[PDB]
There are 2 protein chains.
Amino acid sequence: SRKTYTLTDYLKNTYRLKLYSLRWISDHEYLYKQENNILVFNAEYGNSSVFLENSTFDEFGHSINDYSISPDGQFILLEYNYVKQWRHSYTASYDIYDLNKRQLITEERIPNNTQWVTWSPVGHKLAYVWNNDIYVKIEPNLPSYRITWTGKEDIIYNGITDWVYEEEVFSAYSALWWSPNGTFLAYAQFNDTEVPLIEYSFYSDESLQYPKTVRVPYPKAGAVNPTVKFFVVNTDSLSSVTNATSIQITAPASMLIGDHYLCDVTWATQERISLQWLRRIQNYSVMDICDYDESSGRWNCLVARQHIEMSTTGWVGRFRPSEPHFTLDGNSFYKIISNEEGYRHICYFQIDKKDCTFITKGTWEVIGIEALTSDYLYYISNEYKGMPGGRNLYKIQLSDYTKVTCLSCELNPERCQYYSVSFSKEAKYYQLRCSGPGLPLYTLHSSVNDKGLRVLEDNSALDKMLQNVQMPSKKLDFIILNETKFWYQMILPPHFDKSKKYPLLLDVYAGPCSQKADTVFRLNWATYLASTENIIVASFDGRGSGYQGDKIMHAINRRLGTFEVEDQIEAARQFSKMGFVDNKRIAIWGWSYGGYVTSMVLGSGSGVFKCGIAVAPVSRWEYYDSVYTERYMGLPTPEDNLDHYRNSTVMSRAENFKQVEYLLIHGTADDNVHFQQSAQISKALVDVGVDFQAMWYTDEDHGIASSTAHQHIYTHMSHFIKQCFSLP
Amino acid sequence: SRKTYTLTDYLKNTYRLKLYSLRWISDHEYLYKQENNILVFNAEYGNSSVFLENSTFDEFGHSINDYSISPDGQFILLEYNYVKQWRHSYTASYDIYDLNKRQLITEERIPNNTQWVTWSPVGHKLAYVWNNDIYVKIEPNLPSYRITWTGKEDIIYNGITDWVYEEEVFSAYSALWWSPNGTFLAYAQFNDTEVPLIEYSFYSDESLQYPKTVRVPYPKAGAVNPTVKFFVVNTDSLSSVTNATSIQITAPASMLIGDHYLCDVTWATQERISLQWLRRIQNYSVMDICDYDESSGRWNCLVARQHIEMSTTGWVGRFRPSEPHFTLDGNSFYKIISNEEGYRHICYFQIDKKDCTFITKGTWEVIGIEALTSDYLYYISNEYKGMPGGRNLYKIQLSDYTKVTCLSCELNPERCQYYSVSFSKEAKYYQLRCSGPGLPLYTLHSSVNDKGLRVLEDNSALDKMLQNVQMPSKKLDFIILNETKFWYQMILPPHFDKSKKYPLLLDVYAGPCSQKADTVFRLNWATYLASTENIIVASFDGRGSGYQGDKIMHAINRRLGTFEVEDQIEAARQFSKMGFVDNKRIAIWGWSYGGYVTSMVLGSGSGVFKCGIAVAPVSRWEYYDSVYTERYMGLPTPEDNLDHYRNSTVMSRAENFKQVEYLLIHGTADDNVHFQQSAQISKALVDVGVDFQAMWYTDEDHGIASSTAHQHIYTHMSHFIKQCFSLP
Ligand SMILES: COc1cc2c(cc1OC)[C@@H]1C[C@H](N)[C@@H](c3cccc(CF)c3)CN1CC2
Ligand SMILES: COc1cc2c(cc1OC)[C@@H]1C[C@H](N)[C@@H](c3cccc(CF)c3)CN1CC2
Ligand SMILES: *[C@@H]1O[C@H](CO)[C@@H](O)[C@H](O)[C@H]1NC(C)=O
Ligand SMILES: *[C@@H]1O[C@H](CO)[C@@H](O)[C@H](O)[C@H]1NC(C)=O
């Protein structure tokens, strides 16, 4: 008799999850936004002052998009005129408000259309990139020093990443790294000179008489890649009428032999930088440790302290080689490395030494190292109750590795099984963040004894509202295939009845190192399909999926669109053999890799599925970018992996599609997985005479996420599934 | 008759209409291809010979796409390596084969990738266009003479047409015109330097890693048009030492004022040429008559013989100024003109004299003038039975205009109401060819006493098959709207029953000077929908339709998307009132102009239609080309017609679509109505929250004509209509 969770609810965001986003500023204080004021909180004691009043910048004259405060709290960056580029990149204008004053600084502004800006870690230095060149401001009201002069649109990138690096390597537009002193500005430089361009139409507003052609350097599988150089400049010795001296750091000779990438830049100390490089064949990676020479003003990367990481079974790292966390003195670090068994654990490295010591071990994985002090290392793992889909915060005594405390496990075991954390400087305090399976809970904790201090946000407003709606529930369990556990989740309709036969939607991503079965609380489309349409929405984590060792994750190595595909079919077959699913009403849908697999399934002939929706699918690996594809597939050459590059296309299975109802969707402005991918799927389905359904989305990219397109695609998909399942 | 006409029947060409394609080669002889041999028939004696054996080119080694026999039957052109460009343009390889000797010409072969070749109308000279330049060959085995040197890809076109001229002016790739002598080669030269480029992606075979960007000079409404220059070259005076002196004929001073077009090129005598020119505001045109000046070498156009053709109510001509037909001596001509009551009749022009004399009159129009002799002019009109959708050959005595004989009206009055004709060189014999309402009937005649000579193909084979098929029947009637007659046709299901209530698909095109209500016999998609699905397919010829005089055609002037839309709604509203129509099941669909009108109807909020289909619709006139658009719309400037350009978009009506079910389809390589047009529609619909269906056809142009795409689109549209009308 209660109201149901409707498509409108989802779409108009009727029930919002509350968050508590803070930024640690010291060892003991953080910044937080309350009713549009910026507040400072004291962690120990809970009291707050107003840092920046809401009503300041009422007469500023521009809508303010973000803020950024100098480490040494004298200035604030006001970001405005944000215009998005790709996933991380954007262009904006900037002003500086001088805080120890009433005033915006008016001389020597950061240019309009700046590509990236950063404060140094200490004081108030600024580094920014504008027109692909680096600049440095020692003082907010003084002129900038030009660090680089080679910048050119689409060709040379100084201190920002190009398209593949943004997307596939740094997950960041920025390629600037200040030393912890603020003394040295390290930076990468990318050269896209010979990198082929993907081109596509942008239609824009009606008034645009002629369509624009967007041209983006984008190395497809096997094409010419960008090249990299690394540089470190001394920020303390810049001259106004002498050009700045950038000292280059050369990649290791074992990388310079052929094509390679920069992977990681981590400062170790005031005079030591850590650099990881990875070979185009993502088999082999090297970490270089480089010290600054006070004599020659040069950097020296002693071959003696180089570190190597290879994999016999797949590629290095989860998506890239993991980052090292150095001890205060910089002579040793910790790093997540896959062990002999295939499980990702914490290894202790010493700088001038050759092997590493494993600090954790077991039939589970460390997800990330979050903090390091002289006494403990803090990490997040899925160790608790052997649930790969859970996440908890642990703590190790470094005096003794066997002495391990779980810090979040027993806090709220029913509500809370999916943590992430955020420590203050030197880890005096941490904010725990519970993500499910109950409602998100945010707490603040004190490290000295691990005593809880304060609940920060408990989403009790949402709980009150949710009591009045017929919410679905979540099953998280596993099946056994050829003697191995493989988890799935089920979003079950309210008042579920095990004797009744429900329609089932298989929700797939299934890309490498993915996890679709976890313990987080979500309000999404699947919430609606269960609460209102009584549809079971199922996800399954099969071979190739992450966080359960390399035996599972790498199964897929050099062979995408293979085991991950068969295994979604099997999960389906098996969900079928439980008594509460109507085996005449099983759909499948996914987005991105999700659309590829959905497409490869629908094209398998299993006869298991009635219909499926693919949104923005990869159709052929030679269409996707090089860093991603080659990481799992090698090069598409007859001496490497051409053969399976060809066997694993959506196109090759066109015939089989006559057995199923197919909905194909793609935004026309997809820089990521180009419209071409769906273009070739539809053309091949046409060539064979297979009817299917389509929908392009003008000027939308990979997220199809503009407000109206978001509502449209979900409405469209709701109809298609409702009609596939014969639901009113 | 048990078996029904299937969607498969239309798609697979189960019921072939036979045709009879001859090419006259003198006054008394013609060539015909029967199976794969070339046969010459005698028209006087009926007897025949084999000209060219089918097996003649067995060991040639290229699949021949076409032949062209020279006027003196000495040589044959062989066309292979055919690649289509636009509607008329294409590139090909050519050989010449000496017929007298039985040899291949090896020396000085016409180059690969030729854009156009043509014999002279007499003898065996060749003019061809390669890489945008004109070449001439006196002897098929001799070095060619380079006429022009200025030709540059997408910029300068010598003797061929750019995109707009091809599609909207000459309906040809060719821009060459030999004098009847074979002495003179005249050619136009087009300048696209400043014409903006339409840019779209082409995806090609799967194997193409990166999509290609096709770039085409295409002036949209209001943009910078190409420029035109006209030249004449003396073929007889060419030197292999010196260069070719081309002599320029420039436009009239009344043209050179602003933007203009070279409208028409019609030779008069061996030494006289007629040119028409059209102003950019296409309501003013001018005919220039130009004589060769024996001794000086130039060409001269006396302003005395200049003839003005303008319009007060619309544009000049049907799609252009009509073509002149000269009498042997070349001092006079006949040409169709709108008369003081707005109907299109033949006029007698004497070269030096003011006005012209009308030789035909009445409330019908002459469709075309087909031949001229000393004593008679033959023409085609829709006079018979006061019927605009009919077409009949007539005869007019020149020494007495009141002696009008209908050569065809009575020949087969129930089977044939729609003829076209093909006279011999000097009109001694003509092949009539009728297209309906019954099956196509091809008959030869002698002009002398208009004696019926022979039956050439009568489609008897097809006739028997069809008795075995539950054929639909065509009803071609009219309705009185204001106090005017607007014609409609109706395709009716077999065993039609005037008391049962049928679903109706309103078939629409309705572009200016269109006619969808006629007496043609068609085996098409409307045939299958009526035969198999018992849907009525109606079409209506409302305001803007042609062949009924300017009072109807020009109603739409400076005003597209208004009257021609309101009238289609009206039509269906009337069709509703007729008791055989189920008024909850009316659909509309259309291609090109049709798609725009369908969309505008669907967006009108009339309440009459349940669903529509729109294929490659125009959506906004600023997106379609200048030549066609400004003809009907004027310029998109505030001081001309910008307001109505803006009041007539599909986009602005978007809200209204929540009321109907919309299927919108477009090919991504449509160089004509650019994909852009639907892209902007889709985006409007998304912006306003309206669901609809969509389908793109990748790499298909405006016709969506490739056999797999063609079969695909009608299959897809079938299901759509079937489901809209609740039919299994
Ligand atoms: C922890 O870090 C990372 C996580 C993740 C990504 C990258 C990451 O770091 C580079 C990649 C980036 C990649 N571009 C994404 C994508 C988008 C479109 C199409 C495909 C292929 F199907 C893949 C998939 N994700 C998975 C999640
Ligand atoms: C007897 O001659 C001619 C007839 C006709 C045409 C041209 C003709 O010759 C110039 C025009 C050419 C025009 N380009 C076509 C078209 C194509 C796409 C979009 C639109 C606008 F909606 C219009 C329609 N047709 C109608 C039939
Ligand atoms: C980038 O690389 C190209 C060769 O691909 C080279 O010619 C050019 O000098 C390089 N530019 C810079 C500034 O490194
Ligand atoms: C018709 O036959 C006659 C009689 O032999 C011959 O002169 C002539 O070539 C023939 N015409 C054709 C076109 O075959």
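The residue numbers of chain B are those assigned by Swiss-Prot, with the residues present covering 39-766 sequentially.
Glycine is no exception: its Cβ is also placed from the backbone N, Cα and C atoms.
Copied from Swiss-Prot, the annotated features are:
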{"type": "MUTAGEN", "residues": "B:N85 to A", "note": "Does not inhibit dipeptidyl peptidase activity, interaction with ADA and homodimer formation"}
{"type": "MUTAGEN", "residues": "B:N92 to A", "note": "Does not inhibit dipeptidyl peptidase activity, interaction with ADA and homodimer formation"}
{"type": "MUTAGEN", "residues": "B:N150 to A", "note": "Does not inhibit dipeptidyl peptidase activity, interaction with ADA and homodimer formation"}
{"type": "MUTAGEN", "residues": "B:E205 to K", "note": "Inhibits dipeptidyl peptidase activity"}
{"type": "MUTAGEN", "residues": "B:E206 to L", "note": "Inhibits dipeptidyl peptidase activity"}
{"type": "ACT_SITE", "residues": "B:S630", "note": "active site, charge relay system"}
{"type": "ACT_SITE", "residues": "B:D708", "note": "active site, charge relay system"}
{"type": "ACT_SITE", "residues": "B:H740", "note": "active site, charge relay system"}
{"type": "MUTAGEN", "residues": "B:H750 to E", "note": "Inhibits strongly homodimerization, dipeptidyl peptidase activity, interaction with CARD11 and T-cell costimulation activity"}
{"type": "MUTAGEN", "residues": "B:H750 to A", "note": "Inhibits weakly homodimerization and dipeptidyl peptidase activity"}
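Relative to B:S630 (active site, charge relay system), the recorded positions with Cα atoms inside 10 Å are B:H740, the candidates having been B:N150, B:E205, B:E206, B:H740. Checking the recorded positions B:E205, B:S630, B:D708, B:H750 for a CB within less than 6 Å of any atom of ligand 2 leaves B:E205, B:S630, listed in sequence order. Here the recorded positions are B:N85, B:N150, B:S630, and the one with the most other Cβ atoms within 10 Å of its Cβ is B:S630. Around B:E205 (mutagenesis position), the same-chain residues six or more apart in sequence whose CB sits under 8 Å from its CB are B:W124, B:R125, B:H126, B:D663, B:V665, B:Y666, B:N710, listed in sequence order. Taking 8 Å as the upper bound (exclusive) on CB-CB distance to chain A, the recorded positions B:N85, B:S630, B:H740, B:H750 give B:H750 in sequence order.
Among the recorded positions B:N85, B:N92, B:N150, B:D708, the ones whose Cβ sits under 6 Å from an atom of ligand 4 are, in sequence order, B:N85.
A separation of roughly 20 Å, to the nearest angstrom, links the Cα atoms of B:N92 (mutagenesis position) and B:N85 (mutagenesis position).
Between the CA atoms of B:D708 (active site, charge relay system) and B:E206 (mutagenesis position) there is a gap of 16 Å. Take the Cα of B:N85 (mutagenesis position) and measure to each of the recorded positions B:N150, B:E206, B:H740, B:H750: the nearest one is B:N150.
Here the recorded positions are B:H740, B:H750, and the one whose Cβ sees the fewest other Cβ atoms within 10 Å is B:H740. Each residue contributes its Cα atom, and for B:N150 (mutagenesis position) and B:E206 (mutagenesis position) these two points are 28 Å apart. When secondary structure is read from DSSP and collapsed to three states, B:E205 (mutagenesis position) falls in the helix class. Under DSSP, B:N92 (mutagenesis position) is assigned to a helix (H, G or I) in the three-state scheme. Sequence-distant neighbours of B:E206 (mutagenesis position) (same chain, six or more apart, CB under 8 Å from its CB) are B:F357, B:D663, B:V665, B:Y666, listed in sequence order. In the structure as shown, the Cβ atom of B:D708 (active site, charge relay system) sits within 10 Å of 21 other Cβ atoms.
Across the fold, the C-alpha of B:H750 (mutagenesis position) and the C-alpha of B:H740 (active site, charge relay system) stand 15 Å from each other. Taken residue by residue with DSSP, B:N85 (mutagenesis position) is part of neither helix nor strand, so it is coil. When other Cβ atoms within 10 Å of the Cβ of B:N92 (mutagenesis position) are tallied across all protein chains shown, the result is 13.
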